[PDB]
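Participant: Before I ask anything, let me first share the structure, which is written out below as structure tokens.
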Number of protein chains: 2
Amino acid sequence: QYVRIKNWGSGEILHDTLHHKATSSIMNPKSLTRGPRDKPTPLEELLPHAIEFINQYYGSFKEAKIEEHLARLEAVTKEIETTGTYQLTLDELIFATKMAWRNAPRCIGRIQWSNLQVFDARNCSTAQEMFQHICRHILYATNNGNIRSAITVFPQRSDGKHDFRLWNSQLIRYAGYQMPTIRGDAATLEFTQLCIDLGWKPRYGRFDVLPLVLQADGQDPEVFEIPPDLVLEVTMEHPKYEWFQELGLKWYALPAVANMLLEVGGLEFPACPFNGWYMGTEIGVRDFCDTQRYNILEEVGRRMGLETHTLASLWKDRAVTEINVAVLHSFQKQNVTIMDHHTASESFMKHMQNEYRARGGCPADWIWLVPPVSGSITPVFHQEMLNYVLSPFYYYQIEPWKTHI
Amino acid sequence: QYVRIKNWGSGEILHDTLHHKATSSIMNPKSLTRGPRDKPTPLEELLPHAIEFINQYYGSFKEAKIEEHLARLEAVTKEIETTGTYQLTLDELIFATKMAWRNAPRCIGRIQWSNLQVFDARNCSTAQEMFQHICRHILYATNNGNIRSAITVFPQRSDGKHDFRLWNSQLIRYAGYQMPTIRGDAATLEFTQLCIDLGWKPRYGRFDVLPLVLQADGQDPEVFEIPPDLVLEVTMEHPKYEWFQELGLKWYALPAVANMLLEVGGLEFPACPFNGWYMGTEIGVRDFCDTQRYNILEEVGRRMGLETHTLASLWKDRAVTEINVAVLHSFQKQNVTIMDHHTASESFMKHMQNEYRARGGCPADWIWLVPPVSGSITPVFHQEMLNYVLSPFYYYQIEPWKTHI
Ligand code: MH0
Ligand code: MH0
Ligand SMILES: C[C@H](O)[C@H](O)[C@H]1CNc2nc(N)[nH]c(=O)c2N1
Ligand SMILES: C[C@H](O)[C@H](O)[C@H]1CNc2nc(N)[nH]c(=O)c2N1
């Protein structure tokens, strides 16, 4: 069967068949969260999940590998009977990570899905070994500002009481402090409190990089400071407004999300931080202009000398645009990979067209793929989308501090 | 029971209970369309629909009217047994129209829901009487540019073969012609063809107001030209860019949608055109800047002397903003009611807060309530919403030319 979807700009029609392979405006709906266990994954659930994955994998090549396909089926089964689980071949993992990314309905850069570097840290055992792996990560991805997509996969959930887990929301992330006002990133107020509760030394700034809070093999969490030589940053200049530097703003160059779970073949890797690179509006519009974060918009408004007291003047529409201009300009001047949202949007549309011919669909969350400024000016606004959870997948998780033992 | 929803800006939480009273990114999903019948509405369906409505109605006052409530229950029933349907008291209709509007999940102006003027034309019998009613409408609403919300309700669907139906998508709407290119509003190309097929005289302009194509008591459709004295328009001036007038643009002042069905109390009024007033971005961003309509954006780009050949320059973000500035400025100069999207957004948020205390919910379609430019700058972006179909309701319908008999 299938579902007809229309792009209202080009008038083009597309038929979705891929949604049949799905599973069972809210930001964190339960359907997108994968929570804790306290007992291993039942064998009858696990086995056909594994068999299906192994078939996806061996079903991806141009030349079938029916011998090793058949061999890997038996091998995987025998392993599950004898050990109660299994381990993925390195190529399987690589394939899983790119696939899960391919299946991230809230991501706009998925034209890049087969261009990812994978770090196998499935043999990590302690917090300090995590912290070293994360440091290798931050350094590989950052590449002196020529950002590279990478993921570090840590040991899979086994029984569920030995979970490896980054407590951070992103690898680099500015601290936010309540004050004697709020200084820094107000979004990380509660998490900053947590770092302080665990002995981290607050420096009370607007751009103080938070510490990695790591938990290995179910252990209690240990606090690590990131070597500032590793954290690359971009100071904000506007290419015509000389006064923009006086706002004294910067942002980190590495958008690396830390707290999501990779589901694959019946397995769960609750620690698999990954990174892409920035799309300007994340910093320009969300980080700098959300009232709940930094909230510069009224100030850039006042310094442009606009009528910031009458909404019908569209001064907000003029301010934010220049801020976006600041960010894109500052990233290019200092050689840090970035993409403006117009370009990203056209890129995604190309991807979708490629994904529909290749496999008859592309899961997509309109509410996320449309930029937070200039919606209908981008082509993604006009494209109808179906949103569905396939496998593998990157799920959200419950905040570990609400469930630590 | 209930559902928890978060506003991520204020951090405020709201509990939705109203969704329990619901019924059974795609623009026209079937769940939002109410199509044709060929036999009357079965009595067993109709009766509890009517009883429920009558209870909603008599349940709305501060002082109960239990006698007339009870009386109206019997009266309505007796009428349905004897006549196979019923007729609403004028106050019932008024109440129904405002309620259905209150229940329009894709509308942003609903703080105005109890401020509507109702024209009872349920006794219309012929096309010419429709056309006169529509003319009274256009004239009342337009009010010399001080726009007033109004609706004209025509006779309810009875058997389903005598349906009253406006074939227009809106009352005022510019024509679009294929050319020896495309001139005018490309969105109304197919409908313009239809008007021409029925004898209307094409004038081949960019802003030629289309004719009302009316169908009464199931009859074939008759074509009427709207008296230009009734169609009020705003010519576009930019208050700093002298060259904006040379684009030679204007738009009509009356946004009046013609083709939706009012469902109420088991009844269907397939002809009930209504109007509000404009929110700038409809004209500024959609009508003028959608590639599929008018598509001025590259031209205003070139005349601003911006680098319209490099997307990372954000020239699209600068152009569109000024166009929005043109529209808002031209409507105010010429005394035509209009509202900018920042203001509308704050207005809706106030409404939602009022709707949740008053009746524990507000149906809402995020994908529609968020303006097509400057999403996260408006508060509506950050508010989680639940979208559900209540009753009464304004449904979409199937294009009548695909089903005319
Ligand atoms: C393999 C993992 C992965 C990689 C690599 C990846 C690479 C990239 N991404 Fe992107 N992307 C990935 C998976 C996601 C997820 C799962 C989400 C949504 C997560 C969430 O709920 O916050 C996401 N990406 C979300 C986003 C968002 C929006 C985030 C937000 O607004 O909060 C952007 C702009 C984005 N991406 C762009 C990009 C770009 C550009 C690249 C590089 C080409
Ligand atoms: C009682 C009927 C009704 C009235 C009166 C009404 C009055 C108003 N409205 Fe609004 N509104 C109504 C019911 C709707 C519907 C049913 C829709 C969506 C219809 C559709 O699918 O195209 C809608 N309104 C849609 C809209 C839209 C978006 C339309 C689009 O993008 O295509 C806007 C901007 C809007 N309104 C604003 C307003 C304003 C401002 C007022 C005046 C206060
Ligand atoms: C409430 C609403 O879902 C929320 O604000 C969403 C909107 N769409 C988004 N889209 C992206 N890319 N990132 C976000 O954080 C959000 N937030
Ligand atoms: C495909 C997508 O649903 C479509 O472009 C929608 C998006 N949201 C909208 N919102 C409004 N107000 N009006 C519209 O026409 C649309 N179109």
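Here chain B follows Swiss-Prot, giving residues 77-100, 112-267, 270-494 in order.
Looking at the header, which is where the method is noted, we find X-ray crystallography, 2.8 Å.
Cβ coordinates are placed from backbone N, Cα and C, and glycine is handled just like the others.
Straight from Swiss-Prot, here's the annotation block:
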BINDING   B:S112, B:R375, B:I456, B:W457, B:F470  (6R)-L-erythro-5,6,7,8-tetrahydrobiopterin binding site
BINDING   B:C194, B:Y485  heme b binding site
BINDING   B:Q257, B:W366, B:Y367, B:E371  L-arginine binding site
VARIANT   B:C211 to R  In strain: NOD/LtJ
Participant: Sequence gap of 6 or more, C-beta under 8 Å: which same-chain residues meet both conditions with respect to B:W366 (L-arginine binding site)?
Facilitator: B:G196, B:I234, B:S236, B:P344, B:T426, B:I427, B:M428
Participant: Considering only CB atoms and a limit under 8 Å, which recorded positions from B:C211, B:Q257, B:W366, B:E371, B:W457, B:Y485 lie near chain A?
Facilitator: none
Participant: Which whole-number value in Å describes the separation of the CA atoms of B:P267 and B:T270, between which 2 residues are not modelled?
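Facilitator: The separation between B:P267 and B:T270 at their Cα atoms is 7 Å.
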Participant: What is the set of residues, excluding B:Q257, B:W366, B:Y367, B:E371, whose C-beta falls within 8 angstroms of the centroid of the C-beta atoms at the L-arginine site?
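Facilitator: After dropping the recorded site residues, what remains is B:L343, B:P344, B:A345, B:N364, B:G365, B:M368, B:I372.
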Participant: Compared by Cα position, which of the recorded positions B:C194, B:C211, B:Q257, B:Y367, B:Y485 is the closest one to B:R375 ((6R)-L-erythro-5,6,7,8-tetrahydrobiopterin binding site)?
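Facilitator: When the Cα distances are compared, B:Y367 comes out closest.
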Participant: Of B:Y367, B:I456, B:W457, which is closest to B:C211 (variant position) if I measure between C-alpha atoms? They're all binding-site residues.
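Facilitator: Its closest listed neighbour, by Cα, is B:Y367.
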Participant: My understanding is the cutoff is Cβ-Cβ under 8 Å with a sequence separation of 6 or more in the same chain; which residues meet that for B:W457 ((6R)-L-erythro-5,6,7,8-tetrahydrobiopterin binding site)?
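Facilitator: In sequence order, the residues whose Cβ lies under 8 Å from that of B:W457 ((6R)-L-erythro-5,6,7,8-tetrahydrobiopterin binding site) (at least 6 apart) are B:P192, B:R193, B:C194, B:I195.
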Participant: Can you count the other CB atoms that lie within 10 A of the CB of B:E371 (L-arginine binding site)?
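Facilitator: I count 17 other Cβ atoms within 10 Å of it.
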Participant: Within 10 Å of the Cβ of B:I456 ((6R)-L-erythro-5,6,7,8-tetrahydrobiopterin binding site), how many other Cβ atoms can you find? Include all protein chains, please.
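Facilitator: Looking across every protein chain shown, the total is 19.
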Participant: What recorded positions among B:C211, B:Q257, B:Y367 have a C-beta sitting less than 6 Å from any atom of ligand 2?
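Facilitator: From B:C211, B:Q257, B:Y367, counting a Cβ under 6 Å from ligand 2 as near, there are none.
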Participant: At the level of the C-alpha atoms, what whole-angstrom distance separates B:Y485 (heme b binding site) and B:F470 ((6R)-L-erythro-5,6,7,8-tetrahydrobiopterin binding site)?
Facilitator: 25
Participant: How long is the Cα to Cα distance in Å for the two residues, B:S100 and B:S112, that sit at each end of the 11 unmodelled positions?
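Facilitator: Distance across the unmodelled stretch, Cα to Cα, is 19 Å.
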Participant: If I restrict to non-local contacts, at least six residues apart, and a C-beta distance under 8 angstroms, what lies near B:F470 ((6R)-L-erythro-5,6,7,8-tetrahydrobiopterin binding site) in its own chain?
Facilitator: B:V459, B:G464
Participant: Could you tell me which three-state DSSP class B:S112 ((6R)-L-erythro-5,6,7,8-tetrahydrobiopterin binding site) falls into?
Facilitator: coil
Participant: By a simple count, how many Cβ atoms lie within 10 Å of the Cβ of B:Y367 (L-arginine binding site), its own Cβ left out?
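Facilitator: If we count other Cβ atoms within 10 Å of B:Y367 (L-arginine binding site), we arrive at 24.
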Participant: When the Cα-Cα distance from B:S112 ((6R)-L-erythro-5,6,7,8-tetrahydrobiopterin binding site) is computed for each of the binding-site residues B:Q257, B:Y367, B:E371, which gives the smallest value?
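Facilitator: Among B:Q257, B:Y367, B:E371, B:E371.
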Participant: How many whole Å apart are the CA atoms of B:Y367 (L-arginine binding site) and B:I456 ((6R)-L-erythro-5,6,7,8-tetrahydrobiopterin binding site)?
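Facilitator: Here the two Cα atoms are 18 Å apart.
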Participant: Rounded to a whole number, what is the top Cα to Cα distance in Å among the residues the record ties to (6R)-L-erythro-5,6,7,8-tetrahydrobiopterin, namely B:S112, B:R375, B:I456, B:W457, B:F470?
Facilitator: 18
